[PDB]
Amino acid sequence: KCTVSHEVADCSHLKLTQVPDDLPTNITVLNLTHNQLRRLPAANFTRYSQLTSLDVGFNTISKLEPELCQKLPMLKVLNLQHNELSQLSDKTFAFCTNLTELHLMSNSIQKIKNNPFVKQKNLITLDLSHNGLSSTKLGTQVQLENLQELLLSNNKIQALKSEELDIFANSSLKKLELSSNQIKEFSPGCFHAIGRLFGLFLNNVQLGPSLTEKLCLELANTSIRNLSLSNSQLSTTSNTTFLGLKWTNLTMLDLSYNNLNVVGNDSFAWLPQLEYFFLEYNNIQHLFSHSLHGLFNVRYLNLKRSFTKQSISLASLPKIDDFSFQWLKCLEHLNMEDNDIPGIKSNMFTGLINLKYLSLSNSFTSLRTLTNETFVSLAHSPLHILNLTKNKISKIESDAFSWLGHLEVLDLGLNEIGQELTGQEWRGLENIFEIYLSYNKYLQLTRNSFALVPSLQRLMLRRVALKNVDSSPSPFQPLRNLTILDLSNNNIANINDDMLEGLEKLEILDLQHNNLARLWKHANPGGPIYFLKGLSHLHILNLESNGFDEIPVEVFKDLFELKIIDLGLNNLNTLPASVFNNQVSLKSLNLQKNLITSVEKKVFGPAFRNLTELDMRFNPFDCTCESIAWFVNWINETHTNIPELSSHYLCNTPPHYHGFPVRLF
Amino acid sequence: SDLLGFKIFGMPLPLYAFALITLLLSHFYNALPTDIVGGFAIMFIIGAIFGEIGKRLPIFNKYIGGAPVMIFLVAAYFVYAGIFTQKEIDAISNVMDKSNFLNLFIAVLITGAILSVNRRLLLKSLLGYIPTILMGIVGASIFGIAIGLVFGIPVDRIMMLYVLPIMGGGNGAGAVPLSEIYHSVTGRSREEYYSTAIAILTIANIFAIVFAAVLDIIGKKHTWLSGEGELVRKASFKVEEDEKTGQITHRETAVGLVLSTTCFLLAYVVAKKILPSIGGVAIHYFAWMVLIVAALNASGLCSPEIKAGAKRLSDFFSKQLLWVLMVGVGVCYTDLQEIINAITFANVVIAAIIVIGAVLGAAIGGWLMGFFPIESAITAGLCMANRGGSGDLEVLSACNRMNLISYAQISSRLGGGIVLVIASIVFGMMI
Amino acid sequence: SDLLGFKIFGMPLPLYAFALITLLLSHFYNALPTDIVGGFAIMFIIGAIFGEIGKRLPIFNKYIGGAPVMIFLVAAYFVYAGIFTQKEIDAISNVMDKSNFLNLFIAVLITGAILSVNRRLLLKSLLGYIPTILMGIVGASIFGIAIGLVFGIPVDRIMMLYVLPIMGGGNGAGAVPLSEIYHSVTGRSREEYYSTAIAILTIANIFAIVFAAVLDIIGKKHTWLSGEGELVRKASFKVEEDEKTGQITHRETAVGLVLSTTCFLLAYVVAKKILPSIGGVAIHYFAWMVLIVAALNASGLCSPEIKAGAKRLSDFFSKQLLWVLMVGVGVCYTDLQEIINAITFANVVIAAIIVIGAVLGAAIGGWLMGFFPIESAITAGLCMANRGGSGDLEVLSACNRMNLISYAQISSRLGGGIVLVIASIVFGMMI
Amino acid sequence: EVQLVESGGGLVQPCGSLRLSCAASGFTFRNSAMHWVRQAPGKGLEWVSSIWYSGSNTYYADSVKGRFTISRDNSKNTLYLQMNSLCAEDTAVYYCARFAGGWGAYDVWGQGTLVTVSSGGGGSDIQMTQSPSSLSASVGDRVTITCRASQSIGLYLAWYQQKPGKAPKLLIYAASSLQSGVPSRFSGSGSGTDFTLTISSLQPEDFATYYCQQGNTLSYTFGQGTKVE
Amino acid sequence: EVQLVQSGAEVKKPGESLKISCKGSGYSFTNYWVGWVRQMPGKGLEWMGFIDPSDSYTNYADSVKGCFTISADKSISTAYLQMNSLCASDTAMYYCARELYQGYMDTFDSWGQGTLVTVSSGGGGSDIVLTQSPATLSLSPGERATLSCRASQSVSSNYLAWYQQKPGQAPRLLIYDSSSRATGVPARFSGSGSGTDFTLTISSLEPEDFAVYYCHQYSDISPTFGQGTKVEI
Ligand SMILES: *[C@@H]1O[C@H](CO)[C@@H](O)[C@H](O)[C@H]1NC(C)=O
Ligand SMILES: *[C@@H]1O[C@H](CO)[C@@H](O)[C@H](O)[C@H]1NC(C)=O
Ligand SMILES: *[C@@H]1O[C@H](CO)[C@@H](O)[C@H](O)[C@H]1NC(C)=O
Ligand SMILES: *[C@@H]1O[C@H](CO)[C@@H](O)[C@H](O)[C@H]1NC(C)=O
């Protein structure tokens, strides 16, 4: 009904036939979707005569009032939903000069005036959907140049006629939409009796190789840049498939979901520049060397699931001839997600020069191990990011990434890696910032396991079953600029004090789901282990679900910038006093599902001063006057956000006060 | 007499007044050591004053037993009325029940009596005693069933509830084992039976005291009935064999006490571990006590001076420490509360008739078979009816016949065993 | 032969063999009544055999102490080696702590010792003789404290553990009551005190025996400080009239018990409720018993027959029942390691210095109150520095002086209570 | 007459050790047979062990035979109970009492210490619940089993089927929704918080209990208890 | 094809160790992990820990390390789970499984036949069993109590004691022998009975007499107390 007074009014599902005039005079936005109305009362609209946005949905009206548009030239966008009028007077369009967006959905419209757009040619986008047409007759004369997006989806047109496009002979369009409308024939001169069509969309429409070849001629000497076509049933391609395209300068091309099978040699040589190129979900079986010849200027090439699924019964073996990418002299972004390449040939990526981001996630059906020269084809490309997720990589031989000199983000996570990290495996690397090894089988760490790569900033070891991590020289010692370290879910048992030394740059530490309860128990031999020492910059520390039941008071001495500390899911019952004193700047606390009972400033002294959010959502509170009563005062007087403070924070110890919100001291 | 030359328990009025002031201070300040040394003080003071009072009350001096009976009734009333502080009750209990000074008393009396008799008169005396107690039980049962018919109580109820607990040994052995046997046989409630059995038992104990005093009076009037002292007719006592005894110093008295304690220890060991129950009959250790001391006397181990010393120790206990024992028995082994809560005309009449029937039966058996009636009714007729060893001490003291404590203990324990057997028969036989 | 006729505790050997068989049967079957009767039954047996062993030993009986010392040493060894089955330990601890027969024994000894003194003798001795006793005490105390500071022994330890036990009535009445007072007043363990006191006591007894002959020789050499066996100087004492005692029946001996516990009861009431602390110092009820019995003796309420009555009872306890108490003391009080640690050169010279101090203090006091110092020294200090009654005759037989036996009795008996009072004072004051 | 236990107590992990004491004072500690009596919370008393003076006879309750050890030190007036291989059931208040024999059974009772032996509740697991937990549907039906995870375990849930008296021994789902080598006609799906296993049609052999684990942490957590179907 | 074989069942007294052996046949066993799963009867599977036989690296879970320990050796090709100190609540069906790492998670491919370790106290002992009949009493201040206690067999020499226990307090002796009263007890408490049956009757209850009462026998060398009867208002 009424939105907050940001010049906007919103009405949905109110289903009222008389608008509420209580809306402020100055507001200028109104939607009336999911409502029904007969006639527009201009008097209520006259109060807020300024109305840039007028939206109506799910209503049937014979015709809009021109007097309303005479009242409101300032209208900018008009949306129609489920109104079946076939012809509208052009005076409404003329009066609403500022109208720049017109929407036709669920209308079954059939006729428009020849000159509705004498001065409201301004509208950038025109859409015709859920309507049945066979010709594009809009205006008998050239106009409507400012129109840039024409939508003809959900239409029954079957052929394109040049005479119908006379209005757009002078008009230039960023993109023309003909998707979801099967066209079996294109009359010649249709794309020449039309202005600069920067784009053209033919999706979910039956074209096939034969017709598209004719369409290739039809686009000669045309200012086309955005040609996209999907589900065209393009089984294969030949040299004449894109022959006549040489007489234009395309920029992007889309062939997604066209289940294409075979690309002939040099099938794309008539595209001297093509910045973007889409080839995904296509049943390709084999790439010839010269299949991709002539792609001088390409920035982005996508091959996500662009190959035939492996079938051992059929011995499908979707195979890549080497040097097939050697002509992509400008390629920067190559994607090969969810593919079934049998393995890496020695010269797959030979010739790549500007290659920046290469993703091989789930690209190889059989990549057991990485050898000395498994990436030798990449020796001449500044590959900043390489992605090897989901490839069941059993083992990494040493010097396997020697060829990657400029690499900075390597994602070996989510594989099948069982290996002793001898350190020599990373020798060639110079500038890596992040290494993802999460979700693997097991790593056996050594003292010199990361010495070859002191450039690291992010080491993600999540659920990887670190062996020998309690070695006396910390395996993380050579790392110096590490900022994010993650050892979560590893169920680590014991940790040496030396593990985190010199890591002054360590900002984020994560140790959730680890069995470190022993190391802080008082009766632990050798005393409690203080692995959190010297951590000057630690911002976010997570220790969820560790079995903790006793915190030594001096573990957080060096945590001078600790912003968020999480200790939920543990078994804390009495955290001792003066434990958060050095935590001068703390913003968020989390102690949910612990066994804490008493809340008191002797232990939460500096902690509760200036927080942003606190969380204790399930605990066995003893709601007696001795302990909780102070906290109840702090609850009702403090502006720190306490989510679910009522329904969840409950007490039980007092049997009489069992199940009672802590709010009720 | 003179207010200052009069003697209470051998003490003059000023000295005994000092002692009484001590007792009153202990009572009012509620300060009392709960042990032997603090328990004896109470017992001597109270026993002395009431024994002197009891011996001088006109109708009470002879007809109702005199000093020990007075002391017993007064102590029972005092514990009933709550005059005794809790600490006094605890001290007297510690002397009597905890430390078993009663057991020491009975052991010393038994040793003194048995060790001071001719060795050849022993078995001849005992062989006729058992039929006496048995047909005394028979006579008591006859009179009990007669009075039960008079009050219409069925003969089975009479036998299970009155005649058996009365003729039984007492609370420790004679009212607890009766309860166990009754519960085992008829399957009814146990503690219900025990509660009324102990009440009837105490009632007949009181009547045994009174009848013992009456029988003493009768024996005084009729010489032929009571042969004062030994119960045997003494027709064979014309021999009167005796041997000379040298002067006995303190050491023989201590030797007598040693013999008493060690013969009790041997009897306890026997009756607990060696021969717990001959046949199916349980045997109290005081039965073996008599057998052990009799064997020791026949064995000739002890010189006559030792026997004389034991006799002197028995005299010291029986004539000096008696009133203390009466205070103790009144306080510990007689709860006036239950007898008050269970007093009625029917119970009193039945108990009186049962006791007098026992007395008549025992007298008939004694005179029929070579025993003086009175001395064979005080023992084996009354010492059977009363409540345990405390009952025997009470009854004999009221008769001024402590020469028969051996016969009294034989009667009490052996009759307890026989009555237990009779119960194990009659519980099934009636039910 | 001698093997049938040899006497143990006044019992022929076969009779004691019977008793020992009883004890062994009880030990084997582990059946024993944990009360007075069983406790006496085992403690008489053990005490009898081991006191006969201790008495019939050439050097032991004359010097170390004889039957009491051997008895309690052997009982302590039996406990230490775990020979007693747990039930005998329970029986002995019962008849000494829960029954508290120990307090009865000590009360009987105190009253029999003090009340037996002739009233005229007590009043005359309170004039000038008792001052010699107390000045002997203080002289022994100062000499002991000097020699203690020589050896570095602390002042309090010298005053409580050496001077008081030496100036006692021995282990009977004067080393056990001292231990009880020490445990009640100070609060720490009494095993330590008694164990380390009995050794010093026996050593002092030896030195008293020697110094008796030494003083006899000194009196032979020099005459001005010597007398010919007469305590008082230049005083005729022409006629002293002593009341005759008619006869001692058993009744008066029983009156001994009445006064024994009654005085104890009054002392307990006073020291627990009436006058818990006469100054800032608590007084144990044993001191109050001593004062009360002395006051009762002075008041003359007790007839001369009763006075001898209590003395007769105390003789029975102190000569016949002492062995039982000594078995109990060996079990409950002795710690053999402490006794072994006590016998050393430092202690055997400290005891001799203490006895010398007693001798000089007694002599100077006796000269200040008109006695011959050499007999004054013996009677006031040497009779005091003994094992009570046992050591007086031995010391006065070491010298050729028997006419002073009355003063020796006064010293031992009544100073045994004076020292109890002084020791209660000292235990409170020093700690 | 006053006895204080005042030793041990507190928390001990199971299969651990503990030592107790009793500093008896005010009575002859030696010469007294001493006993240990424990009382589990809300339950009755239960004897533990006994010892004579001088350690002559040591006896133990049949429950604690061989795991406990009682010893006394008379010279210090102290009674030691040495506990080995503690478990959950051996949690109680442990009184030490003096057994005086016939004259008083347990006359002097100490102030017992409270010994709690239990695990700390490590909680390092991801809670897993089979929410409906139905049972024994008819043959040929389409059965749906839902495995609910406390945290987002991702596509790392495996389904295990256990015969009523045999080993589970049957991995069914390598990841979520992926058959193992052997079976068929099983359809699983789900991601994140919730998961679903569906059988095409029940068979006589497929009438047994199931299970789900998470492979998201190296501390796996099988379902608390699943369908008995 | 892969065969995991465990040893047969065991029965043991609490407080003693036990070694369980799991032998793998039909594969390398030097690279595949072996985990241990415990299943209490009628309960869900519980995970204990896994061992890597390649270098005997062990990773216990959730404080299992305290009571258990896992070891394995190359040549015999067998993994051992050893209980440090068995006791009750460990009676469970112990499985060993090969851990395959299929998909991208760890999957227990093949399981052993399982070992059914059942720990039994095996008490018996013919101990005197005391059962106090009225499990609770609800009485007003002034009236009787008449508690009860029944023995398994005869209690020799009437060795029986009754203790009063206030909440949060050490018990207090009332009737030390079957009939004799303790020192400080009032006159209203009074036991009775012998043989296999005993009663403790309170003549007239008091506001401070409301507690729980225990029947205790000490005839043999195995003193056994009683369950407990509560006297409430
Ligand atoms: C627009 O109208 C609302 C409603 O009265 C008013 O609160 C708001 O201040 C107006 N905006 C301006 C810019 O005045
Ligand atoms: C491409 O196809 C055309 C078909 O007209 C053919 O003439 C030409 O030779 C082909 N080029 C090749 C195969 O390189
Ligand atoms: C690319 O094609 C467009 C379309 O005709 C043309 O205007 C432009 O000049 C061409 N670029 C070059 C470099 O010739
Ligand atoms: C291949 O790997 C081996 C193994 O050490 C190495 O010696 C050799 O130099 C490698 N060759 C290349 C071309 O990387």
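Chain C is numbered as in Swiss-Prot; the shown residues are, in order, 16-446.
The way this entry was determined, per its header, is electron microscopy, 3.1 Å.
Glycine is no exception: its Cβ is also placed from the backbone N, Cα and C atoms.
Features as listed in Swiss-Prot:
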BINDING   C:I181, C:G183, C:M399, C:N401  Na(+) binding site
BINDING   C:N186, C:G187, C:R402, C:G404, C:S405, C:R428  citrate binding site
MUTAGEN   C:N186 to V  9-fold increase in KM for citrate, but no change in Vmax. The effect of Na(+) on the transport kinetics are comparable to the wild-type
MUTAGEN   C:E195 to Q  Almost no effect on the kinetics of Na(+) or citrate transport
MUTAGEN   C:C317 to S  Retains 79% of specific activity, response to various thiol reagents is not affected; when associated with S-278 and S-347
MUTAGEN   C:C347 to S  Retains 79% of specific activity, response to various thiol reagents is not affected; when associated with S-278 and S-317
MUTAGEN   C:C398 to S  Retains 56% of specific activity and is quite insensitive to NEM, MTSET and MTSES; when associated with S-414
MUTAGEN   C:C414 to S  Retains 56% of specific activity and is quite insensitive to NEM, MTSET and MTSES; when associated with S-398
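Other Cβ atoms within 10 Å of the Cβ of C:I181 (Na(+) binding site) number 30 in total over all chains. Residue pair C:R402 (citrate binding site) / C:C414 (mutagenesis position) shows a Cα separation of 17 Å.
All chains included, 24 other C-beta atoms sit within 10 angstroms of the C-beta of C:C317 (mutagenesis position).
Each residue contributes its Cα atom, and for C:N186 (mutagenesis position) and C:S405 (citrate binding site) those atoms are 10 Å apart. Using a 10 Å radius centred on the Cβ of C:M399 (Na(+) binding site) and all shown protein chains, the other Cβ atoms total 33. Of all the recorded positions given, namely C:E195, C:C317, C:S405, C:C414, C:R428, those whose Cα is no farther than the 10 Å limit from the Cα of C:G183 (Na(+) binding site) are C:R428. Ranked by Cα separation from C:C317 (mutagenesis position), the binding-site residues C:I181, C:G404, C:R428 are led by C:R428.
Looking only at the binding-site residues C:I181, C:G404, C:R428, the one with its C-alpha closest to C:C347 (mutagenesis position) is C:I181. It is C:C398 that, of the mutagenesis positions C:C347, C:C398, has its Cβ surrounded by the most other Cβ atoms within 10 Å. The residues near the citrate site, meaning same-chain residues not in C:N186, C:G187, C:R402, C:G404, C:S405, C:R428 whose C-beta sits within 8 angstroms of the mean position of the site's C-beta atoms, are C:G184, C:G185, C:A188, C:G189, C:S333, C:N401, C:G403, C:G406, C:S427, C:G431, in sequence order. Listed in sequence order, the residues C:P180, C:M182, C:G184, C:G185, C:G189, C:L216, C:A219, C:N220, C:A223, C:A373, C:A400, C:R402, C:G403, C:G406, C:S427, C:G430, C:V434 complete the 8 Å Cβ shell around the Na(+) site centroid, once C:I181, C:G183, C:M399, C:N401 themselves are left out. Note: the CA-CA distance between C:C398 (mutagenesis position) and C:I181 (Na(+) binding site) rounds to 11 Å. Taking the C-alpha atom of C:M399 (Na(+) binding site) as reference, the shortest distance to any of the recorded positions C:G187, C:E195, C:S405, C:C414, C:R428 belongs to C:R428. Chain B comes close to none of the recorded positions C:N186, C:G187, C:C398, C:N401, C:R402, C:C414, judged by a C-beta to C-beta distance under 8 angstroms. DSSP assigns C:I181 (Na(+) binding site) to a helical segment in the three-state reduction.
Non-local neighbourhood of C:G187 (citrate binding site): C:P83, C:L124, C:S333, C:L337, C:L340, C:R402, C:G403, C:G404, each in the same chain, at least six residues away, with C-beta under 8 Å from its C-beta.
When the Cα of C:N401 (Na(+) binding site) is compared against those of the recorded positions C:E195, C:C414, C:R428, the shortest separation belongs to C:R428.
C:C414 (mutagenesis position) and C:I181 (Na(+) binding site) are 20 Å apart (CA-CA, integer value). Looking at C:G183, C:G404, the binding-site residues in this record, the fewest other C-beta atoms within 10 angstroms of the C-beta turn up around C:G404.
Using CA atoms as reference points, the recorded positions C:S405, C:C414, C:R428 were checked against C:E195 (mutagenesis position), and the closest is C:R428.
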